[PDB]
Each structure stands twice: as structure tokens, then as C-alpha cells.
Amino acid sequence: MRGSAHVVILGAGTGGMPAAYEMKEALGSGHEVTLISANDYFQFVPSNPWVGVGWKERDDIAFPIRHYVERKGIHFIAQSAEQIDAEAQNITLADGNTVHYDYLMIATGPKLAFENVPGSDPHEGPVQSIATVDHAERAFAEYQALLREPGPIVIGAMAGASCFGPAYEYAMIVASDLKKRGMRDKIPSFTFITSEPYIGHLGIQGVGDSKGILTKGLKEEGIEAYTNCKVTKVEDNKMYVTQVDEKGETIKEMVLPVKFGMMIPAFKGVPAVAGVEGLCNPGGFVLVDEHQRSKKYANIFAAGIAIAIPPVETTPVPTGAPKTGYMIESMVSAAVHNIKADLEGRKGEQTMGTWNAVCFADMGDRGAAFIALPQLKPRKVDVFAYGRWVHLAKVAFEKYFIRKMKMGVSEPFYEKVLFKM
Ligand SMILES: Cc1cc2nc3c(=O)[nH]c(=O)nc-3n(C[C@H](O)[C@H](O)[C@H](O)COP(=O)(O)OP(=O)(O)OC[C@H]3O[C@@H](n4cnc5c(N)ncnc54)[C@H](O)[C@@H]3O)c2cc1C
Ligand SMILES: CCCCCCCCCCCCO[C@@H]1O[C@H](CO)[C@@H](O[C@H]2O[C@H](CO)[C@@H](O)[C@H](O)[C@H]2O)[C@H](O)[C@H]1O
């Protein structure tokens, strides 16, 4: 309402959870902040691959949201938005109810676009998913069924995928956990299929020696690897793979039996957001400016996977650049600062900053991690590291993040630069 704006954050994930906290902190008691989200619980996404192999439980990485935000003055609706009317500024919930907003912050993350590949939905076939704790729990279940009836494994990333790290990570920890169970030997074949033009491309044209290190690792574990692949369909427990050359022309087609597989799907914008006329690109990604404001509606902001970022390269098989934790946080904090400025008179000049990708992967005792920035080469930072410290770092950041998501954040987040000062 007037002189008392109502700000809605849509999606309680890696961007939205902090965004609601930071928004309430910024706007104070004279403004209503509402967080709306499909599930009643927060989950630490980067931990899912480990749930997928049974190295972590749901309760280690997920918690009920309601108590933690409400004690901070935030309203929480554990309900999915089905429809967003940007003219009337009304959101229609699953249950029929309607919620009005003066400002809307979209943090809905990705739709997992299994529809791109018939058969590929985790509920339709043997190709599973580790993107959500629901899916990962399910992936682990099928993994036990593989352990009872050893059969070919296929792990990888589909065409259009943008988040490759986890595919590599999942392939290695499965290998690792097979070995530990002392049952690696029973596996007919272990294949890695990716839409990357080469191993370790990672949708960022490689970082450091990600190519040689990831290549040598898959080899070490006895995993055969194919690049430039699209999967045309999953069917009859078989994966139909088409492999192209640098020009798109086909150079072979395979038919891979799968007893247990996991392919990272392409990400699209969720439907309620994609369905807002004029809001999104053809993928369902919110077209926003440098201040995270939608280009069509001044009172709509967007942060996280939800936003549209232009491609810098066109790969033989379509691939996308990832949107990762640190940059998502800058998107969040900028959007908060820019709405507050609006509520207070000015255009917020705050931006996301320099594009960057930061990713950490834990293999058990040691980890791999990379930092790339900016998006185009030659970069200012281009580092791929492996070691125990990466593992210590992963473990530490999860603990930190889950804790912060419970106690709240003001709060220029990554003050993870006090370990210097
Ligand atoms: C398996 C995997 C591992 C990852 N590993 C890392 C990594 O190690 N490091 C890193 O920096 N990044 C990592 N990422 C990338 C990225 O940081 C995560 O995907 C992160 O969760 C993105 O946050 P987000 O806010 O954009 O979307 P999300 O975290 O997915 O949150 C979106 C939220 O919106 C909700 N939602 C969607 N539609 C609606 C609707 N209609 N109504 C209400 N709610 C809705 C969803 O339920 C969800 O709660 C990883 C990604 C994946 C999938
Ligand atoms: C974060 C997303 C990126 C992808 C996710 C993870 C994918 C899996 C990584 C596979 C790495 C396995 O291969 C591993 O690599 C490095 C090579 O530099 C080797 O490690 C080598 O360099 C490291 C330091 O960086 C030394 O500590 C080590 O003594 C040395 O042998 C390991 O002996 C080898 O076992």
C-alpha cells in the first residue's frame, strides 16, 4: 500500500531466502515483506549430489522455513504461484487465493526441462536427477536398485544444460562409493555423456586445466566419455544419443542401455514467470537491466537462475553458462538496494558487478573448485584447484549458509573475507 509498500519475494531458494531477510532488514517495520514459495522448506542445493549417492540425509541439508523468517517479521506462504498478473500486480496461488504486491522480486530458479528429452523425467525412466532433494533421494533409491542388480551406468549433462560441475561430481562420487562398497567390478559399463564441446568445458570454455584434470579423472575411474552429445530420447531403458561435429553435422549415433543414470537437464524459467507476457526471453528467463529490474515492469525485479544472461559463445550442441552462488548473491543484494531506493526516491545505481563463476565440488576427502571472471577470455581470474582445502571449504560453507539462513542476514553476505583481515 501507499507509504507502506508491500514487497513480495517469489521463491525461497539460494537467492530468495537471503533476499527476504535482506529486504526486511532494508525496509524496516513500516513495510510488509512476504516470502512466497512452492515448498515449506529450504534446501542446500549444492549438497544434493551427495544425497544422490547417500552421503548425506535430507535432514542434514533441509529445514522448515516458517519459524525462521516469521521471527524476523517476514510473512511466509508455503504455496506455489500459478499465475502472475503484472498489470493488476496480483499473484494467483495454487489454492486459488490472490496476493497483491507493489514490488515483486522473482527468485524462482529453474524449471528442470525434462520435456526436451522424452523419457528423461526421473518418474518416466532410469535416467534420474540430483537437482532437488526430492530427486536426489529418488536417485539414491535407484542407485540401491543398481547395487542389487548391477547394470550399465550413464551419467552426464543434456543439451542446453548449464550446470556441468555436479555431473562430473556425481560421476566421481558414484565411482568412489562403488569402490568403497567394493562393487565397482560388477558394473558392465560406466559412460559419461555431455553436451560440452570438450571435457571440462563446463559451459565457460574451460577454467585452468579443468580439461586435462577432469579428463584424467574420468579415465582414472574407468569412465568412458563422449562430448558433443545430445540425447534424442530415453526409452525402453535405453538412452538414444546423437553425437555431432564442430558444424552440427552428425558423426555418430549410439544406443546406450541404462540400469542407472543421471543427466543434468536444461534449465528453463518456471511457468508462472515465463507466462508473464513480455517479461521473459523465449526460455522463460526474466529480461532485466544491470540493476536487476525487469525491462518491461519497473516494480518487478529478478535474481538468481531466474534472470536472463546473454550467451557469449555458440557450441555445436547447445550449452549454457552457469549462474552460481556468489553472483546470485550480488544480484540479490543489488535488487534489494534498488527497490529500497525506489521506496525512498532515487534510482538505485547498484549492479550485480562483474560476471563470475565460482563452483566447489567435494569428492569425499578432497575437492575441486574453480573461479572464472569475467565471462569472456582473456580472464582476470581463471583458476581450477584441487585439494583437501576445497573439501574443508565446501563442508564449511554449507554449515555457514544453513546457519545464516536460520539466524538471518542483514548483511553484505560474503564477508568470507575476514579470514584475511
Ligand atoms: C545440483 C546442483 C549443484 C549446484 N552446485 C553449486 C555449487 O556448488 N556452487 C554454486 O555456486 N552454485 C551451485 N549450483 C548453482 C546454483 O547456485 C543453485 O542452483 C542455486 O540453488 C540457485 O538459486 P536460485 O535462487 O536462482 O534458485 P533455487 O535455489 O532453485 O530456488 C528457486 C525457488 O523457487 C521456488 N519456485 C519455483 N517456482 C515457484 C513458484 N511458481 N511459486 C513458488 N515458488 C517457486 C523453488 O521451489 C525454489 O525454492 C548448483 C546447482 C545444482 C542444481
Ligand atoms: C567444481 C566443478 C568442477 C568439476 C567437479 C569435480 C570433477 C572431478 C575432479 C577429478 C580430479 C581427479 O584427479 C586428481 O587431480 C589432481 C591433478 O591435478 C591430482 O592431484 C595432484 O595435484 C594436487 C593439487 O592440485 C596435489 O595435491 C596432488 O598431490 C597431485 O597428485 C590427483 O592425484 C588426481 O587424482
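Along the chain as shown, residues are numbered 1 onward.
Heads up, the Cβ atoms here are built off N, Cα and C, so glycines get one too.
Sequence annotations record features per position, and here Swiss-Prot assigns FAD binding site to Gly11, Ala12, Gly13, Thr14, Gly15, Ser37, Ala38, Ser80, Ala81, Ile305, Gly325, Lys394 based on experimental evidence. In sequence order, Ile36, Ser37, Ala38, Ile106, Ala107, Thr108, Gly109, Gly304, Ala306 constitute the residues six or more apart from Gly11 (FAD binding site) in its chain with CB-CB distances below 8 Å.
A C-beta separation below 8 Å, combined with a sequence spacing of at least six in one chain, links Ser129 (mutagenesis position) to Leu112, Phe114, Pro122, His135, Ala136, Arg138, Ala139, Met262, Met263, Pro265. DSSP gives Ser129 (mutagenesis position) a coil state; it is part of no helix or strand. For the mutagenesis of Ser129 to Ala (Swiss-Prot position 126), Swiss-Prot gives this note: No effect on FAD reduction. Strongly reduced activity with decylubiquinone. The structure shown keeps the original residue.
Other Cβ atoms within 10 Å of the Cβ of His135 (mutagenesis position) number 19 in total over all chains. Annotation of the mutagenesis experiment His135 to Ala (Swiss-Prot position 132) in Swiss-Prot: No effect on FAD reduction. Reduced activity with decylubiquinone.
Around the Cβ of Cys163 (mutagenesis position), a 10 Å sphere holds 23 further Cβ atoms from the protein chains shown. What Swiss-Prot notes for the published mutagenesis of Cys163 to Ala (Swiss-Prot position 160) is this: Strongly reduces FAD reduction. Abolishes activity with decylubiquinone.
Feature annotation from Swiss-Prot assigns active site, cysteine persulfide intermediate to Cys163 (among others); the stated evidence is experimental evidence. A coil conformation is recorded for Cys163 (mutagenesis position) in the three-state DSSP classification, outside any helix or strand.
Here the residue is the original one, while Swiss-Prot reports the published mutagenesis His201 to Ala (Swiss-Prot position 198) with the comment No effect on FAD reduction. Reduced activity with decylubiquinone. Under the three-state DSSP scheme, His201 (mutagenesis position) falls in the coil class. All protein chains shown were included, and the count of other CB atoms within 10 Å of the CB of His201 (mutagenesis position) stands at 22.
Around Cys359 (mutagenesis position), a 10 Å sphere centred on its CB holds 23 further CB atoms from the protein chains shown. Experimental mutagenesis at this site is recorded by Swiss-Prot as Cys359 to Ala (Swiss-Prot position 356), annotated: Complete loss of enzyme activity. Abolishes enzyme FAD reduction. Abolishes activity with decylubiquinone.
Sequence annotations record features per position, and here Swiss-Prot assigns active site, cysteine persulfide intermediate to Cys359 (among others). Look at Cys359 (mutagenesis position): DSSP puts it in a strand.
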Listed recorded positions with Cβ under 6 Å from ligand 1, out of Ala38, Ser129, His201, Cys359: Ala38, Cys359
From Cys163, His201, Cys359, the mutagenesis positions whose CA lies within 10 Å of that of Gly325 (FAD binding site): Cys359
Distance-selected recorded positions near ligand 2 (C-beta under 6 Å), from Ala38, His135, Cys163, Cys359: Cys359
Site with most surrounding Cβ atoms, counting all protein chains shown within 10 Å, from the binding-site residues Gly13, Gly15, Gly325: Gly15
